[PDB]
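Note sheet for the following structure.
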Number of protein chains: 6
Amino acid sequence: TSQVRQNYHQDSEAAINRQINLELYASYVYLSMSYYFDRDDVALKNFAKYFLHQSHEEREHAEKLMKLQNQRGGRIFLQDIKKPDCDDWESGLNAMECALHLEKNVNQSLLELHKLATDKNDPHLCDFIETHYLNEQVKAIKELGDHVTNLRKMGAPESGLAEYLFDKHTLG
Amino acid sequence: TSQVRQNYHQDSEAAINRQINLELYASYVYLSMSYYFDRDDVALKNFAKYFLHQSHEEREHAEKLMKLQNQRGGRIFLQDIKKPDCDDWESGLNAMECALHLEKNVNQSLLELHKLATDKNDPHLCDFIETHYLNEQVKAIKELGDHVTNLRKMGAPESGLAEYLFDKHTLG
Amino acid sequence: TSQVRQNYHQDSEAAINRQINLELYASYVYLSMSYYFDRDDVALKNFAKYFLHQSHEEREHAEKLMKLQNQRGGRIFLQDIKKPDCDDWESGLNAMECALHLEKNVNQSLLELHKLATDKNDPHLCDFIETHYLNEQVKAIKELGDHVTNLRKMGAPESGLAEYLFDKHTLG
Amino acid sequence: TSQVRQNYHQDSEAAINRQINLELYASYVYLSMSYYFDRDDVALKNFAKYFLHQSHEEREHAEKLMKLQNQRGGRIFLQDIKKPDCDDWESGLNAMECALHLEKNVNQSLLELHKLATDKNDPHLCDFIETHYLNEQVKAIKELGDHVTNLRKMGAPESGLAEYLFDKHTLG
Amino acid sequence: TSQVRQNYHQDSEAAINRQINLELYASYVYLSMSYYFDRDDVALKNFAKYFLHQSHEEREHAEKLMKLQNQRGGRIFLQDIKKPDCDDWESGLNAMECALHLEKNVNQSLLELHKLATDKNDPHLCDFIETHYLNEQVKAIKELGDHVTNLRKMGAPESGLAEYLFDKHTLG
Amino acid sequence: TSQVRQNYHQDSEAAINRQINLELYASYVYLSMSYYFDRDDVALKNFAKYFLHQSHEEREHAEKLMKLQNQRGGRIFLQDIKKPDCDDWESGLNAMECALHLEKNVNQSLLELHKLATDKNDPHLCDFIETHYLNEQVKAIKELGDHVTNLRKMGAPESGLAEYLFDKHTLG
């Protein structure tokens, strides 16, 4: 119906809307993580700053997907943003592991989106996904894996000195 | 239970959590409004920029309330962010009127919060609400009323030239 | 025969030559549009400047395709540049609609080229098309759609005040 | 019919349109020459740059003639731009000789145009031709003659060292 | 086994290791070429500088592939770097021809890698190859072809004046 | 045979070629070490940066030896660069110990080279070895010994906090 729509399948539009919702959910999860570490009984300032920065990046990703949906002539349809699975994250290492799991889930969703775009012969959507989302996801997963490895080697759960020093020297 | 908690009633904590959810909902509504005007069949760039700026301000307000909740020793509890009431907003004037209605609703919620804080003899919470939320809400309501009045005088619904010129000269 | 030719099918070379001709034709059409609005009985200076800028961009696109043809070891074969379908364009809105139609035609040609490159297993050609032509085409179509929508809302055909104000405020 | 038309004969308008077409054809020929020397089996970068610069100048000349046609109240009528007479130019010296022949042809056309303008008692058109086209044509012919003479003296056809050194020292 | 591994097939990992070895071999070959021209009985300084620059670029390409292997969770496995096929290269033209042959071989290897990645449905690897290796390879092949053509036209083997002047004017 | 050769014994030329191969092998070993620490399950960025810097320094040493071989009129003869003895280095301390062992081996080779040059009465070669290689080797051995001592005192193998803090404070 749109005057600008060309070679844009409806299934691609629906999948783009789903990815928008997933990105907003990830932003919400990162916000919850960030303000968990601002509590007085946790008090890890650099963890909070890191997760807040991640939350803002996820919001930017969702906005970029919405702009893409408008560019191709599709229609945005927003759903409810579900609350995160946890209220307390119990440690920096546990929050890092949960963030890694969430990023791998988002990467799987993006790979499904790219496969769908390939099946519909939509080169512009494929290139958009490759240029703006796949490499950023790979880099994020690699960085979170590095952080988890360093915290595990330091003795993160049992020794709070480990999380304290990781907060200053790596995330500071 | 918190080592920093002093003169902070549980009802105030619950009301602060509710206000956090309301602020996030307002941010979501403004994001929906902003990307409605980025569509090719609406194409009002300055309306979209205005509503995106409003959305970012609402997110900042929610983050400030979360910081306040952490400062006093309360615990943040997040709920689902409901999707906005509308998908298409049908005009700049209608979106402005809906934004005015939403801001008046938020002002009523903040006034209820202030009354609750007064009843519990919590001067810090009362002053926080007065300093950071009440005057900003009054200014926002006044500005939205001015915009609605100008659009109505210009003939906003029937004449698209009115919305075009308002987009360039007022919001540009 | 070329010492640099590798994995470059002849059908791809022929399609590249055809795309070169199409780009030059689009440049010619935009030049005709630009100097239509420089007439004393039309006198829309910013429309003329916009279409001249589009013409120069199309010439750049054709030159880039010729450079690509030389890079892979193919041979450029030029054809006649057909004169545009119209010499008088009758309004800014009509010229914008014709430009939108032309850009959608060029996008369809580029999509056919990308499909042909995919069928021949030529990743370099596919990436070249994706990187330099597909997103620019999508952006151009979106911008032309926005312009057409704004002109239609203002009342572009019947009211010359609409085209006058669009010339100053949007294209100026 | 034009409100600005004064002392502008129809034959002059037709001849101006013909000159516009000739200028566009010359631009096309120079583009073909320029990308002939970008081939890997020719590989004379400075020859290609020289001919591309000539092509851009010819396009500017055509645009100036179109502006002149609009200034006097005549109507532009575009024809097909014929493809150049050759695909391969076989040497720098041969391309230079062909460019010299083309420029002398364009000079003859401009002299016929000036004679026609003189016969119709149109001083503005005569002065426009004298100021913007005749001296530039004479300078171009002189420069091309100098280049042809130097290439012939160096032994351009048989010795490729001649064309190599001319590319670096004269056109570089 | 890696915590960051996702959608990364083992055959892709093995092919990445093979490409790493090929890149290191190319760097070694270019180093041999570079120091062949530093000999007192050859004494072409700019040829040596050119080939040393190529060697450093190949080392950078190998390091980038190793970084890619670490990013996706694969394991690097290094093999022996074979000595180059020749120790004396006998002329600048012969070295240029051998470099062209080597670059075409590397391009064929990269195309096989891209085909393998496509067959395994690995969009990130495909985009990495397209973004960082395919266009650089095409440009390198085009430049080497240009150099070979110019040297052949000047009379590179029989006339040492040709190689001397090419060393100063093109590679200097 | 070389016109520049003077007081340059064949055994010295062969030993110089062997030292070139040894330097290239050391560069390869350091590259392997550097990218071992870039893995997600090791994740010691500063160790990786240190070993990459060492690898580049070894490549520079090999290039300097090749330049020396060309200066005196000898002929470079390259051999295969053997793959390093290990794939995984298992700790920062173990990699440091292996680097120390490798540097002591290289120092022994250089001392044998200097003794050979002394026996052949070649003062220029002796002074070249003394000026550019012996003191650098002594400094490298001293620095690696310091690093090994500090890691051992910190408790490097059993305690990963030791390697983490050494990575930030010494190598950072």
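To match Swiss-Prot, the residue numbers of chain B are left as they are there, and the shown ones run 6-177.
So how was this one determined? The header says electron microscopy, 2.4 Å.
Keep in mind that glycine also has a Cβ here, set from the backbone N, Cα and C atoms.
Annotated Fe cation 1 binding site per Swiss-Prot: B:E28, B:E63, B:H66, in sequence order, evidence recorded as experimental evidence. Residues within less than 8 Å, Cβ to Cβ, of B:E28 (mutagenesis position) and separated from it by at least 6 positions along the same chain comprise B:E63, B:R64, B:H66, B:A67, B:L70, B:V111.
Among the features that Swiss-Prot reports, Fe cation 2 binding site is placed at B:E63, B:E108, B:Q142. Non-local neighbourhood of B:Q142 (Fe cation 2 binding site): B:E108, B:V111, B:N112, B:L115, each in the same chain, at least six residues away, with C-beta under 8 Å from its C-beta.
Under the heading domain 'Ferritin-like diiron', Swiss-Prot lists B:11-160. Secondary structure of the domain 'Ferritin-like diiron' (B:11-160), assigned with DSSP and counted as helix (H, G, I), strand (E, B) and coil, comes to 114 helix, 1 strand, 35 coil.
B:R23 to A appears in Swiss-Prot as a mutagenesis experiment; the accompanying note says: Abrogates interaction with NCOA4. Fails to localize to punctate lysosomal structures. Residue density at B:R23 (mutagenesis position): 16 other Cβ atoms are found within 10 A of its Cβ, drawing on all protein chains shown.
A mutagenesis experiment is reported in Swiss-Prot for this position, B:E28 to A, and the note states: Reduces iron binding and oxidation rate; when associated with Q-87.
Among the mutagenesis experiments that Swiss-Prot reports, B:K87 to Q is described with the note: Reduces iron binding and oxidation rate; when associated with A-28. No effect on iron binding but the oxidation rate is severely reduced; when associated with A-108. Cβ neighbours within 10 Å of B:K87 (mutagenesis position), excluding its own Cβ and spanning all shown chains: 15.
Here the residue is the original one, while Swiss-Prot reports the published mutagenesis B:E108 to A with the comment No effect on iron binding but the oxidation rate is severely reduced; when associated with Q-87. Residue environment of B:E108 (mutagenesis position) contains 23 other Cβ atoms, counted within 10 Å of its Cβ in all protein chains.
A separation of roughly 13 Å, to the nearest angstrom, links the Cα atoms of B:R23 (mutagenesis position) and B:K87 (mutagenesis position). A 10 Å cutoff on Cβ-Cβ distances gives B:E63 (Fe cation 1 binding site) a total of 23 other Cβ atoms nearby, all chains included. Note on B:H66 (Fe cation 1 binding site): other Cβ atoms within 10 Å of its Cβ, all shown chains, come to 22.
Note: none of the recorded positions B:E28, B:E63, B:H66 has a C-beta at a distance under 8 Å from a chain A C-beta. Neighbouring residues of the recorded Fe cation 2 site, listed in sequence order and excluding B:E63, B:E108, B:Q142, comprise B:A31, B:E62, B:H66, B:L107, B:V111, B:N112, B:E141, B:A145, B:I146 (Cβ within 8 Å of the Cβ centroid).
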